[PDB]
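Read the structure below first, then the notes.
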Amino acid sequence: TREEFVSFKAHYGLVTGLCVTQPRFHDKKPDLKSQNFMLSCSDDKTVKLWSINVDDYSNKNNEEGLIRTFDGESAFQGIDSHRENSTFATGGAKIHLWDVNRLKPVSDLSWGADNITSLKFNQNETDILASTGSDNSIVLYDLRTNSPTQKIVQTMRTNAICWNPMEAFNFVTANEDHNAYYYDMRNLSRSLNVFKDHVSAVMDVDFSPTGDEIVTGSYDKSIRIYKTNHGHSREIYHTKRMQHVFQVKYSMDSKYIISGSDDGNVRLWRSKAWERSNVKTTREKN
Amino acid sequence: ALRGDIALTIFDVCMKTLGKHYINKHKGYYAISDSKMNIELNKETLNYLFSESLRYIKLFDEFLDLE
Amino acid sequence: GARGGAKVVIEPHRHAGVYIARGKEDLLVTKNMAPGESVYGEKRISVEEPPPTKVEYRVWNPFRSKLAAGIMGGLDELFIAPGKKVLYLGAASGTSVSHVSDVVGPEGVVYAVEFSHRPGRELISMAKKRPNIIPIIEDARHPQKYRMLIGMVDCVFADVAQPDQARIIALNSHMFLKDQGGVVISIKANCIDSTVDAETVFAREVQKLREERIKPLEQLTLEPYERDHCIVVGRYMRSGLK
Amino acid sequence: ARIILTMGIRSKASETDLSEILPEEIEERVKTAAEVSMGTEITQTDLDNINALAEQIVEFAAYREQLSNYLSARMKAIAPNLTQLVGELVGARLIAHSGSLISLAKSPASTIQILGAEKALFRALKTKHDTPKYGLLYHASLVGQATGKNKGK
Amino acid sequence: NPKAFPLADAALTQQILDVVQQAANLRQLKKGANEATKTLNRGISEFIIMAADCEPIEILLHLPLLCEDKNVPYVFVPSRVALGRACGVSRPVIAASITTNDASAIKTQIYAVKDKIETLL
Amino acid sequence: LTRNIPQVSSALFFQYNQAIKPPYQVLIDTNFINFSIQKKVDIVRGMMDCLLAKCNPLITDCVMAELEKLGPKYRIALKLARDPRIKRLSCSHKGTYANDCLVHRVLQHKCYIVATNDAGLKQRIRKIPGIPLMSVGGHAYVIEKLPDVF
Amino acid sequence: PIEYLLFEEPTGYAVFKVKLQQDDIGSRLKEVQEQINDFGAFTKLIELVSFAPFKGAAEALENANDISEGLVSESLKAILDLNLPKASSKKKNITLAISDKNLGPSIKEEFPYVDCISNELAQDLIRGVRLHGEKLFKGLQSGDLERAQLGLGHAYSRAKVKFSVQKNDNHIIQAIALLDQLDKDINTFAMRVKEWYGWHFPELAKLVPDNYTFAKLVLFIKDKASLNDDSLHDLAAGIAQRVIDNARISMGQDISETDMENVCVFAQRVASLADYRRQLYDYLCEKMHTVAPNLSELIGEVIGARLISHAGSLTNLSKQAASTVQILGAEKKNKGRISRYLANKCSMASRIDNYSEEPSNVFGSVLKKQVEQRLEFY
Amino acid sequence: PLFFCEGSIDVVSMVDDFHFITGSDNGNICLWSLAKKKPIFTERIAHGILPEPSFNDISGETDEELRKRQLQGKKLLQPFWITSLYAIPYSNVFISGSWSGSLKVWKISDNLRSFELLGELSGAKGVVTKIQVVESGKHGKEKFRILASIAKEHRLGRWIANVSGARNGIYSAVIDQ
RNA sequence: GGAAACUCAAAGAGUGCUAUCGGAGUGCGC
Ligand SMILES: [Zn+2]
């Protein structure tokens, strides 16, 4: 219906990163078919985990907001939730690993005392993750060994990393030089592709869950869609009323990209700019 | 043990359920409320229910070979 | 004037179904569905047609019916045509639903809902006479408990007296009204908000409609007949609102 | 009248109906209508009172049949030439309009033609129109057999 | 589930019948059952009050079918003799009505009473 | 043949407009926000200081589209006009043109007051009868035809 | 995840398998929400997989009442137990697109492995199947929807109102409007018996002026040949001797036979009509005593039936005021203030015996005593 | 514990120049000082509650359960009014009256802030429209004469509600010592 | 000038019409 369920004055300063979780508590059944859980970290040293009442189903008939609040020593810069076993990692002064049964961080996983701009978990082989810090550096980590594992340094700072949900060892990497690199993990000496069509900083990228299209959104007021196998732009969206697109995400339908500008709006776009969404008759589909 | 108690229980549920649903096949939407009409329709459903029970006796006597 | 026995011509009007009864002073008149019996005590024209047959007509007293005042003040188009199906939120008694019924005719139906009980038994005792209406004695705020018995009405109409007017018509129209279908609501200003006055409460209600996807197209005030009500006519767009 | 005399209440309608009335395709309609009906129930007092009403109103119809057969036989007795030519249910209207049989015989062929539709005749005469041609003889058996203005001739 | 369902309790009774006496002194009240239904089907009625202990109850129970059809609030009061003392008249009046008038100085108390009894019903 | 002459909306006098009770509903628009900023007055407290009454501002979707469309010079205006104190309407017409959206919106209701600043919109608003406009001026606001300014 | 849909209909319950899915993210678009309207794309989206009609009328009313309060019943639970597959715990649990959140928990309580859903997707899918209606069901029924829903609506309304179907004033309305017209018809046809038997015996209209006993003795004497039996005429009717000797002195006579036989048929049938009147008047006397006893005791039975006929219905008479019970003829200075007193006492009795559930006679009796004291005031 | 709000203040007498008593409508009878806007002692329902209309003259029905459920329980019970109140000037005892027949003579206590039911005189069936006390004797022994006027209608309006066996008269009671 | 549309042609609107190795066994899957 393109409306909002609930709003929250979530923090005081800038919000930095949020993700949703189906957080399995141990002293509580996961009631995840009647209420949905999102958590959000800001730069005022707080990471809040919230419930949301949601009429996706109609099974039941009340615990609306602020389930709990993890609080940290330093600030926080980003999160993402490990999609199994209710674990989530954050970044800030150094990356921390919490789970939702502790108010204190379970582990601390940096290389040195250097801040970390963004993180991302996998979509499969979930126990490893990647991050990016303002030493212009890409780090990988492995929670099975519970340690960082490798580190490359590029020529400019990586803004947003994103794993592939069909390769499980490839990721894209969006940095301030105007080209989204595409790395293979187990040989990090060569960026096995480079998507090279912008004019300004590449503020975010994401893979479509079909596993071959890249959405990107630049610091200049434009988003682009690439294919993986080419290396130049398939095509480009822009409008006069969006400025400085900061976050783009494919939807799970793999046809609709959600872009969010700096003007305030969260616009939506069709990926294929001509395929309509109605169910079509068989001669028309042919 | 394995006597005809299966057939007798389903006969009993047959009797009460066919009586109730014959009454609800009549009196279509509004439960008719006058004493002689209710009593005479109870006599009518007793007649139809026993007309079913005599058919049970008939094509059980054709079956018998049992208790 | 207009006493019992005068001869009055019966001319047709723009809204098919209703008629103007032009005598030395004019009347608004609908063609009666069940002849021979007035329902709330109104006067009846009675014409003869040629086997001699005799068909009768009812007057439409606008001081005691809502949409008759809108008709006489002049609305551009209603949606109560002589074939449609018409839902009636807040059917008080026979006093307007009989007029909407015999405007609709013998083919279309009028589903008249009502929350109270004693007007409910009056509505049923009227509803046994003409067959094209369906009396429902349920609350208009819950269109999921009379969803069993109606389906896909072609224009809704609304006279309910509650300050969640827009929510009532929005829920009933999402549940029942078809696309590109009409919705004629009748807001009472002093009923739904006593503090602020008439034009402000009308603009707030019509803004609530165009948020709930009814694109409005007519607003009439019906001032010489009732005070400070308004008739708001709208379409239900759902596809291509602008 | 015969189906209210047979059913009585609508509750008895499911297990019986005659087939001498409502032939073979209105029967299941009236049975399902008595199943899902929207009217209320009445008791035996007003049931047998409207039953006696149905008795009187079926006796009226059987008596009307017997009396029209009587009118055929009696017109065949009194004026058999006229009812052998035209028909009894037209000769009866002719005689009983003109009064006596003699004061109908004392009338020309033109007014025996236009004996019925005299009001259209006189308004057509006193305005400028054309006078009618059938009147009351139009319901006879032969001007219906003709086609066109052959029924006028 | 009795036949006189919106029966008012004590404090609401006292405020509606001092509004009654103010209306009777301001010449804005109709006293009695048949003048109440006459002003009701004329339309000028802010709200109507009945008494819930008249010896036939139906002689004023005929007023619900008019008033909740023509959308005007109605309230039962537990004493016809108290409503007679309220109306300021010798014999006990059992059904009073307040006419509508925007040139009367009890409009605020009338609207407060009407809002209270619409919340009551 | 249906003619259509709109009746003079029956909460209007000759030109007195008794429907404007003191809790006001105003219609903010684009260059009025821009001139409010470059005269450095506030919005809600400025309207309260000009009208001595509680004013509820409204902006329409057409005016919000105009304010987004006018680019990055007026990001201050857009951050100001996404204020949670104001409300928001929802227009349904073709063509995001603030002038005819505003004057249509007010001539079919006669209860909003119009907070405008451009010449053509002021001309159409004071052409049609009995709705008050307000505008920026000096370091405050100014009302044109409210019957009780004080 | 919407793969089964439940629709309830006034002939029966339907369950639809959802073949392919609706576009969820773009579900406010024009090119999606016109597909619900047109038919050539909706049957691409929803097919019928079960339709069990409840066949009893009262069982349809009971299913409608259980849905309208939001509770499962026998037929609904039966077809969901039939159609809904046991989705094993390795895969998922099955989903079911039902129409309301009041019904939701009551199927989740009974079936664990089902999972109800009503977002706007289930809302407009059920809206689409409601719009297309009969053309989805492809002939698995016997009977259209609108007449069945008319009957079910009237029954559900009366079951909600619990309307007393013994307070029947329409019987008294039709009774008195038949009674006066039937007296007029008996009088007219008895004038025809008189005018037809005048040709056989014209000195009978002088002797026997009563219409019913005239018709009965016309049934007695066929032709003028009696002449002897005096001991039957006081039975069928002193004046016996006058009609016997006038059966031979008069001889204003036509001797015709078959018309006399049809006069006899007509006369015995008019006598049957008189017996029908003489029982229907007594019927509405006791039905006036049953339905409207206070007004009956106050004003009289047939005057009461005339007054309710003039009002139109008993409820309309009661909601009339007590000064507009002015009716001419009925309620027959000192000749007018008594009629006004009787008028508003009649309105008082009308209010009592209509708005009661079933009335008594004690208030009619004390009303009679009050108005009799007001009459003896003179 | 069934009580209700005050309907009307009806009758008075000054016990002294610093207290007085008011017998209200709803059965309250109140002893007030000259210092407080509140009353000191508001005794509740004075002469009891009126007997309800019976199960045969409330709704005109036939069945007893319906004509008893139309009584709505105790929710329409109405108090005996204080029709007349009178205190002996500068004394302890005051006399009330209603159409409950019984002149209830209370007595105030020596701390002048409470009163209790001293006596009850069951001699005057009817409304008690005003009560006077005339005395005789010496300084020591006093022979008081409670006169009261007893009628079948209240002194302002007619308002006869359930009056049985009540004739126009003068009730005399020669109380002693 | 009225047009029989039943001679035929070119076109315009409204209405209704469809879907996307063979049975077991045998290493086998909950
Ligand atoms: Zn706009």
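Shown for chain C, in order and in Swiss-Prot numbering: 79-128, 135-326.
Method on record in the header is electron microscopy, 4.0 Å.
Cβ from N, Cα, C; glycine included.
DSSP classifies C:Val87 (mutagenesis position) as strand under the three-state reduction. A 10 Å cutoff on Cβ-Cβ distances gives C:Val87 (mutagenesis position) a total of 11 other Cβ atoms nearby, all chains included. Record note (Swiss-Prot), mutagenesis C:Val87 to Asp: In nop1.3; thermosensitive allele showing a decrease in histone-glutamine N-methyltransferase activity upon shift to restrictive temperature; when associated with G-103; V-175 and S-219. The unchanged residue is displayed.
One entry in Swiss-Prot concerns the mutagenesis experiment C:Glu103 to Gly. Its note says: In nop1.3; thermosensitive allele showing a decrease in histone-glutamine N-methyltransferase activity upon shift to restrictive temperature; when associated with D-87; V-175 and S-219. When secondary structure is read from DSSP and collapsed to three states, C:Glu103 (mutagenesis position) falls in the coil class. Around C:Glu103 (mutagenesis position), the C-beta neighbours below 8 angstroms that are at least 6 residues distant in the chain are C:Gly79, C:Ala80.
Cβ environment of C:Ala175 (mutagenesis position): C:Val181, C:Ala196, C:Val197, C:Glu198, C:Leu207, C:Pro219, C:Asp243 lie under 8 Å away, each six or more residues apart in the same chain. What Swiss-Prot says about the mutagenesis result for C:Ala175 to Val is this: In nop1.3; thermosensitive allele showing a decrease in histone-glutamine N-methyltransferase activity upon shift to restrictive temperature; when associated with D-87; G-103 and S-219.
In Swiss-Prot, a published mutagenesis experiment is listed as C:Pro219 to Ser, annotated In nop1.3; thermosensitive allele showing a decrease in histone-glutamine N-methyltransferase activity upon shift to restrictive temperature; when associated with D-87; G-103 and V-175. All chains included, 29 other C-beta atoms sit within 10 angstroms of the C-beta of C:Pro219 (mutagenesis position). C:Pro219 (mutagenesis position) falls within a strand when secondary structure is assigned with DSSP.
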Filtered mutagenesis positions - C:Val87, C:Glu103, C:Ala175, C:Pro219 - keeping only those with Cβ under 8 Å from chain G: C:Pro219
